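Step one of this worksheet: look at the structure below.
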Amino acid sequence: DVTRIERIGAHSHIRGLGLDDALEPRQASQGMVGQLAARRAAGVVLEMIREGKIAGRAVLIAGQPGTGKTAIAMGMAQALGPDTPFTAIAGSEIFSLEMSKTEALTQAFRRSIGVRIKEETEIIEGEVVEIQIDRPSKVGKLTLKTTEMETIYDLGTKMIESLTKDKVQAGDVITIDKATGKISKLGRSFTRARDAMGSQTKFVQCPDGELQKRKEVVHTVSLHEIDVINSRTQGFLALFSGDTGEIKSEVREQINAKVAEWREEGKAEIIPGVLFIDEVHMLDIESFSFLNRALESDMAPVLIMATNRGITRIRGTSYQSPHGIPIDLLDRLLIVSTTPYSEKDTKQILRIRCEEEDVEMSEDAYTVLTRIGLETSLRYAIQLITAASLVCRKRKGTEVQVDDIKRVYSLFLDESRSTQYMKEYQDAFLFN
Amino acid sequence: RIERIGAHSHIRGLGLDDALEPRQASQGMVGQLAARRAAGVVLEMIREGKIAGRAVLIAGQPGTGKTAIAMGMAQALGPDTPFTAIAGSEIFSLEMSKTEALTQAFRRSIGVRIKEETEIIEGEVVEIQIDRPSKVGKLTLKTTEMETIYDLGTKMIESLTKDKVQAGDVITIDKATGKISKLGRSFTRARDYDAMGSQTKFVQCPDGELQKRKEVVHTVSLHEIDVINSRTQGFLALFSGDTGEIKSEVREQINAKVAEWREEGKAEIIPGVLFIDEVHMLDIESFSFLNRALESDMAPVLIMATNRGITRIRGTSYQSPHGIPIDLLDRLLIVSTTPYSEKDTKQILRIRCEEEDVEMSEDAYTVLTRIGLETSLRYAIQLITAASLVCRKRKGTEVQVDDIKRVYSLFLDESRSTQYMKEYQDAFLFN
Amino acid sequence: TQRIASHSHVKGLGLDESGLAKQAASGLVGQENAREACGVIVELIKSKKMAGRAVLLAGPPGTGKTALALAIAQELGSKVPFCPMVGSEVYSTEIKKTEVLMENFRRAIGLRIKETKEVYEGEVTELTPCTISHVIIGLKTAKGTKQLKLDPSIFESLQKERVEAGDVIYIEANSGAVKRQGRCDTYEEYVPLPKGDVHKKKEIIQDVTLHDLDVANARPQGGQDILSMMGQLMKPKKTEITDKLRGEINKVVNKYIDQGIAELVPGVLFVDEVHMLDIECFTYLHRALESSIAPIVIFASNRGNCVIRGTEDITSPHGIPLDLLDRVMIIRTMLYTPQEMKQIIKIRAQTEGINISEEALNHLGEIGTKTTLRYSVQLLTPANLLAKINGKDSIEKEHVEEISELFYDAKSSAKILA
Amino acid sequence: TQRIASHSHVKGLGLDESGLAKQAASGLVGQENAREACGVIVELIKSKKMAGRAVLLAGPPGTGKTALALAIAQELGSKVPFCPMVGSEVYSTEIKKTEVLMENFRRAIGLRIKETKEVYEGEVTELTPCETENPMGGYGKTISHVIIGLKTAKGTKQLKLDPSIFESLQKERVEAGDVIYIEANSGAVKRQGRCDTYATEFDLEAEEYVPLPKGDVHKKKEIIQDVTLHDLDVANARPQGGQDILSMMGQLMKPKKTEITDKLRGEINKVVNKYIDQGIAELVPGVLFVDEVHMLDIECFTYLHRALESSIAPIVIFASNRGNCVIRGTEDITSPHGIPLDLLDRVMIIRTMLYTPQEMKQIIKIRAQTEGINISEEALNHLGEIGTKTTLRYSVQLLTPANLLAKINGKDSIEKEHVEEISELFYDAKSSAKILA
Amino acid sequence: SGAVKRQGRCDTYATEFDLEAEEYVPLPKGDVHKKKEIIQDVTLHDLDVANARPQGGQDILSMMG
Amino acid sequence: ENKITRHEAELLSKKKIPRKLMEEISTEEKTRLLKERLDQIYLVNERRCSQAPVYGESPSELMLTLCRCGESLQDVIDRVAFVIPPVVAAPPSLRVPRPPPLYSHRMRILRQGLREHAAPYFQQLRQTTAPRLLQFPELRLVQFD
Ligand SMILES: Nc1ncnc2c1ncn2[C@@H]1O[C@H](COP(=O)(O)OP(=O)(O)O)[C@@H](O)[C@H]1O
Ligand SMILES: Nc1ncnc2c1ncn2[C@@H]1O[C@H](COP(=O)(O)OP(=O)(O)O)[C@@H](O)[C@H]1O
Ligand SMILES: Nc1ncnc2c1ncn2[C@@H]1O[C@H](COP(=O)(O)OP(=O)(O)O)[C@@H](O)[C@H]1O
Ligand SMILES: Nc1ncnc2c1ncn2[C@@H]1O[C@H](COP(=O)(O)OP(=O)(O)O)[C@@H](O)[C@H]1O
């Protein structure tokens, strides 16, 4: 019935990094199949993050393309669950027309770290039966009659002008800030509706009992929010428009000092987060140089990278290096690898997805598709599954038969087929 | 005090006699006697100030006092004459074109002195009475010679009542401006009440007649005039340095108005001096632009420094002497600096020791001089204060050559550093 | 009557209900494999149950890739949101490329909403400020009188709109609007007070993109805040949207659909000529497409395995990185035959309403084969005009020989320069 | 308190009083000559005589020099400021490179402003004039001076107040039952608020009553604070005036940074000299550390010549692990650590050496202490071997994951097998290269 | 232009006070009205630029511009 | 195409950093007139980013003279400022036939808004950006006359 914005994606089949509590990667769990070495390392890293006692730890993932590195990252992020700062971004975002890449990296880090905070409010509210205009004589008829009770009070000149400017009405429900006295408008009272006067303005009934009451509240904000809010007069709209830039280092130093202060007070509590960056190999040598030192700073949330390259030049220099990354930054990080899946792993993943698609296919079609995906690639079979489901719908049949897959494979070439096709036919297209 | 002992603090001038013969030691300088001669001629011609657009370059080995020569020049010049030193890399900016930057530097170098008569009075606040209702006011003053009594202006009334001056004080007011200034309290003025109020010193009663006319003179640079009148409230940008692309019509209008003010005794211009370091850091664009930048009458003399030899023209693949295109080269003359001799080195190091106020052994002088000669003068200059610190740690006073060897071993030098890097080439990457 | 364009002839795909392709129909012909290849993915989009799928059209020059995409769009209909986009336009001087890519994605997805509203209008002549809890206006001058429960503050606030007698305002009670049609000089544009119950309404179907909402809430509306009055004057700049804002909208959007009033409809973003993209855009394309809300996307290019932009040393098929190539589905278009040349020209001539002697037609088909299809088609209208000067209705062989002699194609020009 | 950092273990250079280096002290080993050199440098800093001198550290990968600079600063204490730096910071899109360099030099010089003050406080008890007809002529309805009865929590009193100040206090809302800030030597006066005592009985009191002042009236003591003259430059360069139209105009535009003219700097120099010579202020010049100097270009080196030559430049240090590589910007020019020969000539240099495996055992022991994790010896020897083949940091990182694995096992100390599975899990430089190969 | 300008105070009031700050000038010796021609010269560039950014006019929108 | 007045989780107008309005939201057409608006503002209650803001010296020695030999900050300004533009031009005014009264109403409303807002400092602003149009060389000319 209702269609969600979310739909079947490359990792909709993954709910979480389903693995044994004891950190024993199960053969299959929650869509996690194979690569039990990588799963074991990932479980250890996840849990040591959960404890959160050592900062500035770097984890890198090497391997082959299309080996689920993104899938592993998604599964472990799921396992981390909500209410924990987790950030994912590509390597191309560091470049911007406004802020040098250094400040982009700094903002990313400040976003990664998360914080929580609570405070007690102890404000007053009720329903004013009426107010006498303080003809000059700040004696307001503060008949803030709740459902139970009532009283009266004075009414300061600031209070009188506040009531007038807000154009409050007698017999209205309003809540008054204790210290500020701000007339937080709330509408009118039940005297009309559970007479009822219908219009655009909101309507409220009468609250009860103690006009003064206490209310403890909590908030959560990464260091980025504090930086931007205190950056200038109206940093909030800068966030909403996301058009800030180059927050002074002095502001951040002050923020670090004061947030520590609140922390040891017992006011504030840190909630460190995990930062994941994909395709680090598209990051400048300046990025690596700056990351060398940024991590060593105390407030260094752990980091996760991704790549598959072998030996490549460093962007900005003609030095070849492993994964195209300077040796200098490697010695701060750890290496996690992966290997191609086998027959049975491919079969199981294909099933997992077909069920994810909520589709039914002939077992023989499953096996022949397994063969084809083995030769060609996993992604090809993944796409063909939905393609054939649609085709077989067009057939007015129920289950996918092998002929359907043969036809669909005929329809659309894989990488190698069209690559070779041009290879003999390069004479036709443009530029090779 | 904000200053601190600097590498070029020992310099105090050029040490040239009246006939411009350099003295073997004077105001902290000796050596390159031909260079001292040439520099004296340059300073003389600057004093003459009868010509514009001349340019000169200094070349030689690195670390041979070229900057020291320039700083001695600037010191001897005096504060009246405007001066400015900048680095080649500094023109490259992300706010303005390079040509605008060069024009800004040029106009900064030149200065203008404005003269104008004044009209002021000053005396004791003999007595004052103000009569709020407008306000009627009566007042008198005096000096060490006579006394007088005057009415009070309504705007004078507002001025003084905002000043809140106390009777008996000594102040000075200008009629045209009508702005008052307190010049220090007097015996009766600060005698104050029984009530505490405050405590303060005193000043002597003024003298001569109240009215004094008197003339005031000021000084400002061309770029300052440009900026102040440019944006019409671009004045605050002077500090912010946010001025951009100051238009050319403004330049010519200012030039016309300043010329006409000039030939009418209103003010007197002064040809400043501008020095650029690491001139080789300029590209070919700046060479082209400045090549003509010398014809405009407002052309302060230029001084350049660079040690290169047959180097690629910045921004191209052309080797040229010191990497400066011949077009400029034929427009200026040169001065060369030779490497220093033996005994002169002893003199220089003794002068620097005097600077540091650390007096030590003669064998130390001999050994350190020979070591510096072999390696460089700059490493010896570095070792001076290091040896001083080590000896003070010994708790004695006279530094000893053994201490010198200790410190030398402690801090490897350039040659030792490369020899080490050789000892293990694979230590550091990208070799 | 509009100006005739290159692809105006196309109207659909000419595929039987079974999906099999008529050789020619709806303004298309040839490439049946591709025609049925695209039709199926059209029905995939009709499914609306998937996201993030990627397709790429690789054909030699002038094999109809642009035509195919438009044919796809035409079959989809207006109801489907289509936002064609350009490969080379990404390089801008306002915001980084990734922001532009995200912005294009965002306006690909469209959202429709539905509602209805009971109104007030007509009866306007009498106007009383009366302070009573309910409308005591007694508004009755054309058809009938009405009463409503509006408090005194409502009367005065309404009276604060310089409201005068008998100037109809489409005041939707829910809105309390002041939609004053205008003052008639009698108080001579006459506000026509209609009869029937003043309570009027009408259903409204409204379609909006997610990108437009994003821009809408990305910046202040200016008029709301008196310190934002100058909001209007400043030169309007496009700035990166904070990610959390997009996350926040997705939360609010999801809520509205849950309220049985919002009904999304994923769109399709077409990127022509992708081979002008650099390596960095490809990289962000990987992660960008992975999003489980990424709409369907269709590329296009004809480059060979030449070097890739920026990389300056590596060549990949159509200059597309192998990793990107892996995650994108492929369809290909072959050449055409002289028979299709005749047929295509027949349709182009028919669309332009130009008559050609059959002898002239076949000969021109020969000339196009000598050089190409596109060059030959361009010559159509000129020749038709030569006959016009000489009053001849249709086009003949003499006109074509005149036209061809006058101009010269690239092929002939190539030798001419030498 | 803090999740362990890469250098939290270090706590001090630990040089003996004579300047010699205790073999191990507050987390240090080896490099005794380097430690003594750093001792000499801190001696020079505390001397304050010199100015503009700078050093460079040459050491292989695996910086370490981070620890040396940190220990230098720690010995320096907080009495003197110090700022870090990373080469990538120079590449900014808002100001030119030399602007960033000069700015960072400026921020490295601190100051300490000492200013004394005096005021009278309390609650206005009464107020009366000193009437006298003595003044010449006119109905003698004149006030010689005012009498003001003021009360602090310490007690109550009154003082002699000149006639003019009554007009002032008219200006302020002076009324019975409120407190005031009466500047003794200047005569500034203000109205904080009515005495809290009245609000005490108030059932509702929207206003914010000021409390009753405590202690003697005659005191405002000496005020003190410190700043980096760069903050002074920022404050003074752009006047604040947050109310003026120009303030609204600024908040319309996005605040940014402007290349501060040098005349403002010279003027700041003059004014600070005037304050210091009067003894009001106090300068505490700091020192600066810029890592990966090799990441800079030729422009910045050439400008650094000029910046260093200045007699105001605070001491600064650098570090690099790069060989005789081609200097960035320069197409071909190669020099040790990519530093031009001329810049190299006018700077000091110190070097660090490789580390012997026994030193590795010592440092690893220190790190295990720091983390507070017990270790079985077999683990010590196994990780010593690992670091022997691998680098130091590779071996160091294995600590916490292994400790955690042991916690999962229920054990407390890490053993040989734990480090074995950790080793197979993660790969070193050579093993990772081979598997890549 | 509508250019408005002051020339200090009249010279009639050169005696009311003795230390009043603002200066004095005498009454004009000509008619209130006068219109004189002038050989003004300008470049087309300045015409273009003067039109482009309307410093002229006085509307608040113009002032803000 | 609807007003789209709903949505706009941007204004932050009803600051109310607490979500305490959640309590009220939880608590003929009166029922609809209540619930519909309650939801319409509840979807706004998620805008809580205003307060709990966590905010928080003044050297201001003086604006030193720019090397003007003692006195400064006005004498240099009034001595140097003399530039006059060669040309002054009025803003262009668009010529349209009878225009819509709706655009007229909106622009007039803007014209109202600009003042009052500017009124208190409209005067102070008006003293500035009034470029000088002419000068008057003093009898200092008498020197050369
Ligand atoms: N072990 C696995 N379990 C489930 N899905 C997998 C696995 N390995 C790979 N995949 C699939 O591969 C797709 C893309 O993998 P990805 O992470 O992009 O590989 P790579 O990181 O090598 O590019 C994912 O949608 C995921 O479903
Ligand atoms: N003859 C000399 N007398 C005194 N001091 C000298 C002499 N020669 C060099 N010095 C000192 O050595 C330094 C030489 O540096 P210099 O060659 O001027 O640098 P650059 O090569 O950048 O111009 C000077 O700053 C000066 O302090
Ligand atoms: N079967 C066909 N039916 C209709 N038009 C066709 C057919 N085949 C090719 N064309 C024409 O070929 C032209 C190709 O144009 P275009 O798409 O811009 O080049 P390319 O296809 O190489 O990207 C289109 O104008 C299209 O009308
Ligand atoms: N490059 C190096 N040269 C010399 N010693 C080093 C080096 N790196 C580390 N060390 C030694 O390792 C110990 C801890 O330093 P460490 O925190 O590992 O610095 P880093 O993490 O920058 O390598 C120090 O006692 C230091 O003596």
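Here Swiss-Prot sets the residue numbers for chain A, with the shown residues being 15-150, 156-213, 216-453 in order.
The header says electron microscopy, 5.3 Å.
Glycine too: its Cβ is placed from the backbone N, Cα and C atoms.
Quick look at what Swiss-Prot annotates:
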| type | residues | note |
| --- | --- | --- |
| BINDING | A:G77, A:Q78, A:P79, A:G80, A:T81, A:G82, A:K83, A:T84 | ATP binding site |
| MUTAGEN | A:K83 to M | No effect on interaction with NOPCHAP1 |
| MUTAGEN | A:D299 to N | Abolishes ATPase activity |
| MUTAGEN | A:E300 to Q | Reduces ATPase activity. Decreases interaction with NOPCHAP1. No effect on formation of RUVBL1-RUVBL2 heteromeric complex |
Q.
What whole-number Å value do you get for the CA-CA distance of A:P79 (ATP binding site) and A:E300 (mutagenesis position)?
A. 11
Q: Name the secondary structure element type, per DSSP in three states, that contains A:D299 (mutagenesis position).
A: strand
(Q) Name them in sequence order: residues not among A:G77, A:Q78, A:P79, A:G80, A:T81, A:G82, A:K83, A:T84 whose Cβ is within 8 Å of the mean position of the Cβ atoms defining the ATP site. (A) A:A85, A:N329, A:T359
**Q.** Tertiary neighbours of A:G80 (ATP binding site) (same chain, Cβ under 8 Å, six or more apart)
**A.** A:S398, A:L399, A:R400
Q: Using all protein chains in view, find how many other C-beta atoms are within 10 Å of the C-beta of A:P79 (ATP binding site).
A: 14
Q. With respect to ligand 1, which members of the recorded positions A:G82, A:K83, A:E300 satisfy a Cβ distance under 6 angstroms to one of its atoms?
A. A:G82, A:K83
Q.
For the recorded positions A:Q78, A:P79, A:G80, A:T84, A:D299, return the ones with C-beta distance to chain C below 8 angstroms, or 'none'.
A. A:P79, A:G80, A:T84, A:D299
**Q.** Whole-number Å value for how far A:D299 (mutagenesis position) lies from A:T84 (ATP binding site) (Cα to Cα)
**A.** 8
Q. Once the chains shown are all counted, how many other Cβ atoms turn up within 10 Å of the Cβ of A:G82 (ATP binding site)?
A. 24
(Q) Can you tell me how many other Cβ atoms are located within 10 Å of the Cβ belonging to A:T81 (ATP binding site)? (A) 21
Q: Within 10 Å of the Cβ of A:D299 (mutagenesis position), how many other Cβ atoms can you find? Include all protein chains, please.
A: 24
(Q) Counting Cβ atoms within 10 Å of each candidate's own Cβ, which of the binding-site residues A:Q78, A:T84 comes out highest? (A) A:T84
Q: Around the Cβ of A:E300 (mutagenesis position), how many other Cβ atoms lie within 10 Å? Please give the count over every shown protein chain.
A: 22
(Q) Using Cβ atoms only, which residues of the same chain lie under 8 Å from A:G77 (ATP binding site) while being at least 6 residues apart in sequence? (A) A:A52, A:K83, A:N329, A:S358, A:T359, A:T360
Q. Rounded to an integer, what is the Cα-Cα distance in Å between A:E300 (mutagenesis position) and A:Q78 (ATP binding site)?
A. 13
Q.
Validating a neighbour-count step here. Other CB atoms within 10 A of the CB of A:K83 (mutagenesis position): how many?
A. 23
Q: Round to a whole number and give the Cα-to-Cα distance in Å for the pair A:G82 (ATP binding site) and A:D299 (mutagenesis position).
A: 13
